[PDB]
Amino acid sequence: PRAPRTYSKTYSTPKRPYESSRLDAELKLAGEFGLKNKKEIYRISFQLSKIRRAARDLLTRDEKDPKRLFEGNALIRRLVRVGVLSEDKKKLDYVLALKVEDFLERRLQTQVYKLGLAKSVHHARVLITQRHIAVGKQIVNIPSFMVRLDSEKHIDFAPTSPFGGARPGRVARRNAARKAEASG
Amino acid sequence: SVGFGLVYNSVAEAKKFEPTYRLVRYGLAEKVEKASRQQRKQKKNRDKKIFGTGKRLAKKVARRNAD
Amino acid sequence: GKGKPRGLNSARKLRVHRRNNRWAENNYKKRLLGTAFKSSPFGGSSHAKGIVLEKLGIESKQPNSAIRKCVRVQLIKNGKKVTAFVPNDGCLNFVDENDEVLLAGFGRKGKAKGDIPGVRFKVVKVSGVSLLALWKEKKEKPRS
Amino acid sequence: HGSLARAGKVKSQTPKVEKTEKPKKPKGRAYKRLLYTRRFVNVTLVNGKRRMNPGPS
RNA sequence: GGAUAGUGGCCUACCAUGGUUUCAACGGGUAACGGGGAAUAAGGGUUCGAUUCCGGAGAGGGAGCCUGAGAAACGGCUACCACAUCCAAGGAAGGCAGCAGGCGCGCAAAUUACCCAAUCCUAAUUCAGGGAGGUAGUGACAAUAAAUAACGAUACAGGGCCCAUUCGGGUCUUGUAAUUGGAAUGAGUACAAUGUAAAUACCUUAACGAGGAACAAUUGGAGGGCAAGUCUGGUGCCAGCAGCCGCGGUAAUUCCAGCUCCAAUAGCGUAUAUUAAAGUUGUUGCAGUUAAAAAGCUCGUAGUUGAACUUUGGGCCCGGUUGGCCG
C-alpha cells in the first residue's frame, strides 16, 4: 500500500579484517582526529570509493563527451564546495587520487581544534556533542558537518549558551549558595 | 519556528470553511461528545439486525415475557 | 583446439554441456535435488526443537583420549533420532533427560566437527535459557 | 566407556576466585586515547619487536 | 450449423489423415505465481524475488447460478465432501489466504488500542460511510546520526632553541611516576509552549538531573593463519577446548579462575542458505601422458564448423570539426 522508504548503508567494511598496516593507519587517523569508533573512517572510505568509482567511470570516456562535461563539472564543483579540493587545482586526476586525510582534514571537529576554543580535540568534540556551538543561527551537535565557510567566521557563543554572558548559570548560583553555606 | 498561519475574511467565513476539529481547537465551536467507534458500529449492526422501528418487536417481547 | 566448441551457433551445445557438467558440483547437485528437504533431518531448516532421550559417552578419535557426552534427541517435526553435542561443561548434568532443547547445525554444513563421530548438531537453548548464560549463572534453569 | 559422569570435574575443583578490586577503567573514546598514548607516542618498549602485552619476567 | 458480445474444434454432424518432435515433442519434478527488482563491485557472471508497484489467481475442495453494465463473487446464494452451538431429539446458521486476538505448526515474528484529523473511493452526490487508509503499544530482521561523560594543574624525564659558570633553569606541557577543584551538558521532569483526537515523540523553561562502590559496556580470543602472555593458581590420557591444523603420560603461552590486554565496539558471537573467493563450472577462462579424466578402433545421421575468387583505385569541388597564416 504505502510507498517504501529508501535507505542505504554508509560504510563498507574492509575485506581483509586484520592487518597491522591498515589497522594502525585507521587507528592513528581516528585518534589524531579525535574520533571514537571506526564507523567514521569506514563511512568516509565508502564515500571516497564511491567518488573514485564515479571519476573512473567518467574519465573512461573521451573529452567533450556531453555526459562527461555535465557529471565531471558537477562532481568537481561539489568537491571544491565541500573544501576537499584546494582552490586552484581542478584537474580531476587528483579527484581520482583523493585522500581520506584530505576529506577528514576539513572536518568540523578538527576545525574547532585548530581554532583552539577547546585547547584539545577531546574537549572540542565534547563541546560539539554538548551543543555549545551555534554554527550559524542554529546549534549543531555533530562533529561531521562539512561546513560552508561562513560558520568559520560566525563561530561564537549562542544567546542561549554558557561561557558568554547574559546568564549566571544554575550550577554557578548553586555553588555560590554552597560557598555561602560553607562559610556560615 | 515556521508554520502554516493563515487568515480568513471574517469569522462567519472561517466557521463555514473550517472543520470541527479546527473549530474546537480554536474555541469557535463546542466539543460535541461522541461515542467510541466500536460502540457506534455495534448499534449500526444492531439496528440492521432488527428490521424497522421495532415497536411490534417490543410488543412481542412483552407478550412472551407475560408467559 | 581447446576442446569445447567455439562456433557462433554453438550456444545450445555450450549450454547443455554446462548443465551436464554443472551436475558434478556438490552443492549445486544437493540444492537442485533437494536432499535438504527429502533426506536432511532438519528438512532444510536453520534450527529444530528436540526432546532429549538419553546420554551417550562416545569417545574421541585419535590422537585423543576423552568422551564427548552427547545426547540422543527425538525431533518434533521430522520424528528422527539424532545424536547432538551439548558443548559446555556440566551441560549433560543440565539436560540429563526429557528437557526441551533447541538444536542447530555444527559449522560444517553437515559434517562431524572434530574428533567426535556421528554428531552434526549442537544445542543453543534449553527450554528458553541459553547454555552459556546458564554456564555463567546469569540465569537459572526453569524447573517449572 | 561407561563414562557418563564426572562432567565438569575442573569446573568443580578449581577455586572460585573473584577479580581484584580496581576502579572501572576508561571506556570508548578515553580508552582509544589511552591506546594511542601507549602505542604511538610511547617509546618505552621498542626493543626488538615493540611488544604489546609483555608478560612479567 | 449451433452457442457466445463477438472469430475459433468453443461444441455438433459429414469428410480426408493429419499436428508436434533429437532445434528435445510428450512425460516427470518444481522446498515454481510472473515482471519491474535484490544482493558481486574488474569485465563476464551466480542466486533469489511470497512481499509495499503492475499483471494473474483464490476466499475450505471442486461444480452451478440469479442480480448486476461489469462476479462463475463467497463479509451472494444453490447442493456434495471434511470442519463446524444447542437441543425445548421439531430444526436453525457459516466459512478471519480482510484487522486485532486463540490453539496447533512452530525456525520463523505485533496488543482482542484510537479515528476519519492527513490519500482516495462509494452515493440520489459538499456534509454520510470506509480495521481501505492514518495514528499508538511490542519489536535489536533492517538502515542514519550518535550517550556510558571531557576537563586543567608537574604531583619533571629538553621541541621549536637557548643560558653555554658539565641534569643549576628552561618561561609551554610533554618527552607521567597511584594528589586533581567548573564556568557547562544529555536521557528523564512534558505543571506548560511545537505538536495530533484529550497525554507521549524533536526545541525552551522560573525549578531537579554527575566529583563517578552515582547514570559503572558487551561479545570472541592471546600457537598459527589472524596482533592479542612462557603472566599466575587448578586438573594432568581426564575434565574440556578446538569453524582447520593441534593443546594435556603431575611445568598446558590452546582446558577452568583473574589481570593485562587485541578486534568490533550498543555492538558483537553463533547455526543454516546464498554471493565473491572459484581460472575448484572455465563464453571471456580450467584440466585429460604419470595427479580425476582421450571412448578399444573405425563408420555415420542430427549438431557444430568448413579453401580462394565478383568495384579495385585513381580525379576534381565544398558546408564544417582538434595544438594548428594570427595572442
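Chain C is numbered as in Swiss-Prot; shown residues: 2-145, in order.
Looks like electron microscopy, 2.8 Å, at least that's what the header says.
Cβ coordinates are placed from backbone N, Cα and C, and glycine is handled just like the others.
For C:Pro64 (mutagenesis position), no same-chain residue lying six or more positions away in sequence has a CB closer than 8 A to its CB. In the three-state DSSP reading, C:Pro64 (mutagenesis position) counts as coil. The note that Swiss-Prot attaches to the published mutagenesis C:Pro64 to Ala is: Lethal mutation.
Under mutagenesis, Swiss-Prot gives C:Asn65 to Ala with this note: Lethal mutation.
Around C:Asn65 (mutagenesis position), a 10 Å sphere centred on its CB holds 11 further CB atoms from the protein chains shown.
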